[PDB]
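K.L.:
This is the structure I want to talk about, given as structure tokens.
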Amino acid sequence: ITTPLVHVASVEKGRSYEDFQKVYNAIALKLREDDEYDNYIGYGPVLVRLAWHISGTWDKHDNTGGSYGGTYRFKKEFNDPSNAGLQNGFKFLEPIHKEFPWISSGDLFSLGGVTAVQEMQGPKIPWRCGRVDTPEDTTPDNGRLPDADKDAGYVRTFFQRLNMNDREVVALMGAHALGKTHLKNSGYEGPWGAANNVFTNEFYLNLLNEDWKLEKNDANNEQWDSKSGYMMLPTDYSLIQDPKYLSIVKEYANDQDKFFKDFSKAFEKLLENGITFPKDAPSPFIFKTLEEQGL
Ligand code: HEM
């Protein structure tokens, strides 16, 4: 009994690449519009974290969770303490979903992250459509998303459930160059770097160049802080405590074009975990940025 479920992607009725490019633009044009958010950081980082959390619930052993069903719209997943603060990213996409009611929740949640990465001068991320909304009883329970106070052994074993290897783990972790930690959300405070809304390899550079000291924040949690004002979660710092993670961290710090390649592969794999694309399914889309369109 209990065999892994199969989630077959179904492209929305009469929708092609041009339809989803208009959803990309509406997201991208609203990114440069609502620039005041979070001390002028912008909704860029919160949309990338939203796409990762709606996908990070996947369990490869029974094919439960994932980005397919768009179950973040339900109260159980919406009120997950691990998702504290993501409601800002949800509210950003609400007027966009009203303009495009044909697109599914799972497609819009994942496309929001893909748009935010590219519009913040990141790598191109191929994106496939076809996610189908599933009922509220398919919502995964709380507690599938990772804790921040753990070590590299936990990081490696957690991502094994998402079918990620060491190279994919370190690459996905480079997204922490975006945004900051908020004490009201996670019990951690501070940004990882200086360019909080530009997708670069600054995460790995600061991990190797700053003098990190383990300190205690106002929430009684311990986080690594440097004299420049940056911070690293214990799971961030485990990437240089582990010798196999460290070699990859030093690699991305010395080559951003390489980090862009491995992030684009791992981030798309994360957003597509648990989805079965049939033989007649369309090819992954590479959306043009607003700059490339003159818009
Ligand atoms: C072991 C893995 C990870 C842990 C423990 C972790 C933990 C955290 C925590 C605690 C925050 C603080 C959020 C807040 O206080 O508002 C955060 C923020 C963030 N995370 Fe992660 N994360 C992990 C992996 C990832 C991945 C895989 C991605 C993207 C692919 C990602 C993207 C982000 C972004 C962009 C933010 C900034 C949010 C904002 O500024 O609003 N993280 N992370």
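Each residue's number is its place along the chain shown, starting with 1.
Determination method: X-ray crystallography, 2.3 Å.
In case you wondered, yes, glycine gets a Cβ from its N, Cα and C as well.
Sharing the feature lines straight out of Swiss-Prot:
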type     : residues                            : note
ACT_SITE : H53                                 : active site, proton acceptor
ACT_SITE : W192                                : active site, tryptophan radical intermediate
BINDING  : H176                                : heme b binding site
MUTAGEN  : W192 to F (Swiss-Prot position 258) : Substantially diminished activity
K.L.:
Taking only the Cα atoms, work out how far the residue listed as 'heme b binding site' lies from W192 (mutagenesis position), in Å, as a whole number.
P.N.:
7
K.L.:
For the C-alpha pair, I'd like the distance in angstrom between the residue listed as 'active site, proton acceptor' and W192 (mutagenesis position), rounded off.
P.N.:
19
K.L.:
Please classify the secondary structure at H176 (heme b binding site) using three-state DSSP.
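P.N.:
DSSP assigns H176 (heme b binding site) to helix.
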K.L.:
Would you mind pulling the DSSP three-state label for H53 (active site, proton acceptor)?
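P.N.:
DSSP assigns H53 (active site, proton acceptor) to helix.
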K.L.:
Among the recorded positions listed here (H53, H176), identify the one with the smallest other-Cβ count within 10 Å.
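P.N.:
Selected from the recorded positions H53, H176 on minimum Cβ neighbours within 10 Å: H53.
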K.L.:
Validating a neighbour-count step here. Other CB atoms within 10 A of the CB of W192 (mutagenesis position): how many?
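P.N.:
Other Cβ atoms found within 10 Å: 23.
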